[PDB]
Each structure stands twice: as C-alpha cells, then as structure tokens.
Amino acid sequence: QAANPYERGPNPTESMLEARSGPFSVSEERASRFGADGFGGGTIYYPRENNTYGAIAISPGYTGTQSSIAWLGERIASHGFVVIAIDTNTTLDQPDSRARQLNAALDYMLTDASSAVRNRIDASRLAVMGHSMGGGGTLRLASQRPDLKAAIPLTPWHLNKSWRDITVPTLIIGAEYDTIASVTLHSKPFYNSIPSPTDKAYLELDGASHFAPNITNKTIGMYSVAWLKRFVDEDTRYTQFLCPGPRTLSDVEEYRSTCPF
C-alpha cells in the first residue's frame, strides 16, 4: 500500500489528453529494416527522461506502413511510454503474420534496441495495438500472450470472429462508417466474444471512416492513452476518463465497458 511505482506525469485532465502532445519530450530511434529480425523495422518513440516505462508495439494495416500509425506512436510516447511503430515484412501480410511481427517487435525493444531504449523499458509491462489487419494481429497476440497488460485493436479486421480466450484488458475502437472493416462483421463480433471476467471496452467513433486512426484524432489519442495508463501503469488516476466514459449527439456513437474494472 504505497504510491503507485509506475505513475508518471502530472494529474490528468481531458484537455491534457486531447492535446497533440503529452508532457514528456520524446526522442526517436530507428529499428532498421536492415537489422530487425522477424519484422520490417520501424521507429521507436521514447521519453527523453531516464526512468522506466511500459513498452507498446503498434502494427499498421494491409498496404500500410509505420507512417500510417506514427502520429499515434509519437503521441502515446509523449505520455510516458516506449512505443515502436512498425513496418511489416511486406505490406500485404495477413493478421496472424502481423501478430508474430508485433511479438518480434516487443522482443526487439527488449534485446536489440540501443541502451537508451532498453534502459527505459520495464520489460514486465507491455502492450500491443494495431490498425485493421494490425488490430487483428493485436487480438491474436493478446490471445496467445496473457502476460500482456493491454491490447488496443483499432478498426480491426480478422476472419476469426471468436476471441473467447483473451484475458488481456482490451479496448476495441471501431469506426461507425467504416466501409472496409465494418463493425458489423469485425469489431462488434470480436468484442461480443470476449467473456467475463476479462476487462474490455468498445468505443465506436461517431461519423468515422476506416482511416480515422491514420490521422491525428483526439478521441483515439485520449482513450488509447487512458487505457494504457490504467492497465500498463495501473494508474487509477485515469479511471475517471474510462468510467463511466464518453457521453454517447457526440463524437462517440456507442461506448460499452466493464467499468470500473
């Protein structure tokens, strides 16, 4: 019973979570395509301050590259995380392949990145995220790695609709008007399959296209950071944003959750 050892940064506000950057200055290190084993390389964003933080790997979708998701890796790192935005071995790789590559990327941050990166990661506190087939890869990795602290699939796409074995806190973010990975066929079946007692939430962005996660988006930014803070840092200062959660007439079409977790 003491102050949370993983707490980082100032007491949070909605304004602070909606801003383009959080309170940590960030630096970047390349994971070379000519040096990354089992994935396509990427960029690691990390806080300049020398402390330890949770580590997160983020996968783009089909035809996508690290630039599709770079804004989000940078924004999340600026809240006190080490985050790799990956390129895949090929841009046509399937969701299960993206799952192995998110796994490789975690391993890369822990073993093969520079000293500066490795010294800033608490190796025991990891999470994964991903857009469309990358969000399918997130669900698969989450299923296979119950040691992970959180999973955030973003407009996910996967042909397997049943994720009943996931025990990792999962936030699925769907897009109301997604014409590629319709929430009817992908996000809602995925979320509906995860049973109690797993913590989870479903947040559907009102008005959003499939590509919302590829452009700076204050709703994805705020709620992705709140989720990673609550589950990767166990930072209960962030529960207030998640529970009862967004007003649902607004930028959120629907929000379901297992609050207060």
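Heads up, chain A uses Swiss-Prot numbers, so what you see runs 38-285, 288-300.
Quick check of the header: X-ray crystallography, 1.8 Å.
Using N, Cα and C of the backbone, Cβ positions are placed for all residues, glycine too.
Its own atom aside, the Cβ of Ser69 (mutagenesis position) has 10 Cβ atoms within 10 angstroms in the protein chains shown. Here the residue is the original one, while Swiss-Prot reports the published mutagenesis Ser69 to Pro with the comment Increases activity on pNP-butyrate; when associated with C-137.
Here Swiss-Prot notes a mutagenesis experiment, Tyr99 to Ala, with the remark: Decreases activity; when associated with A-194 and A-217. Here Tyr99 (mutagenesis position) comes close to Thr128, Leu129, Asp130, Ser169, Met170, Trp194: these same-chain residues lie at least six apart in sequence, with C-beta atoms under 8 angstroms from its C-beta. DSSP gives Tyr99 (mutagenesis position) a coil state; it is part of no helix or strand.
Counting Cβ atoms from all protein chains shown, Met170 (poly(ethylene terephthalate) binding site) has 27 others lying within 10 Å of its own Cβ. The poly(ethylene terephthalate) binding site feature in Swiss-Prot is assigned to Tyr99, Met170, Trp194; the stated evidence is similarity to another entry.
Within the same chain, the residues at least 6 positions away from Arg137 (mutagenesis position) whose Cβ sits under 8 Å from its Cβ are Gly75, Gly174, listed in sequence order. According to its DSSP assignment, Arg137 (mutagenesis position) is helical. According to Swiss-Prot, the mutagenesis experiment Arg137 to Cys carries the following note: Increases activity on pNP-butyrate; when associated with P-69.
When Cβ atoms from all protein chains are considered, those within 10 Å of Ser169 (mutagenesis position) total 30, not counting its own. Record note (Swiss-Prot), mutagenesis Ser169 to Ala: Abolishes activity. The unchanged residue is displayed.
As annotated by Swiss-Prot, active site, nucleophile applies to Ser169.
Under mutagenesis, Swiss-Prot gives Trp194 to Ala with this note: Decreases activity; when associated with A-99 and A-217. Just so you know, the Cβ of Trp194 (mutagenesis position) picks up 27 other Cβ atoms within 10 Å once every protein chain is counted.
Other Cβ atoms within 10 Å of the Cβ of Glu292 (Ca(2+) binding site) number 19 in total over all chains. In the three-state DSSP scheme, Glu292 (Ca(2+) binding site) falls into the strand class. The feature Ca(2+) binding site is assigned by Swiss-Prot to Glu213, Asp243, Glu292, with experimental evidence given as support.
According to DSSP, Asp215 (mutagenesis position) is assigned to coil rather than to any helix or strand. Listed in Swiss-Prot is the mutagenesis experiment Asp215 to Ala, annotated as follows: Abolishes activity.
Among the mutagenesis experiments that Swiss-Prot reports, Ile217 to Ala is described with the note: Decreases activity; when associated with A-99 and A-194.
A 10 Å cutoff on Cβ-Cβ distances gives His247 (mutagenesis position) a total of 20 other Cβ atoms nearby, all chains included. Under the DSSP three-state reduction, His247 (mutagenesis position) is assigned to coil, being neither helix nor strand. Record note (Swiss-Prot), mutagenesis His247 to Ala: Abolishes activity. The unchanged residue is displayed.
Annotation comment: Swiss-Prot describes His247 (among others) as active site, charge relay system, evidence class a curator's inference.
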Distance [Cα-Cα, Å, rounded] between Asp215 (mutagenesis position) and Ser69 (mutagenesis position): 33
Neighbour tally for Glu213 (Ca(2+) binding site), based on other Cβ positions within 10 Å of its Cβ: 16
Spatially closest candidate among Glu213, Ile217, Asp243, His247, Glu292, the listed recorded positions, to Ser69 (mutagenesis position) (Cα to Cα): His247
Residue among the recorded positions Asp215, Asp243 whose Cβ has the most other Cβ atoms within 10 Å: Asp215
Å between C-alpha atoms of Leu288 and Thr285, the residues bounding 2 unmodelled positions: 7
Near-site residues: Ca(2+), ref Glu213, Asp243, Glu292, CB cutoff 8 A to centroid: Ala212, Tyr214, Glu241, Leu242, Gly244, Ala245, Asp290, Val291, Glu293
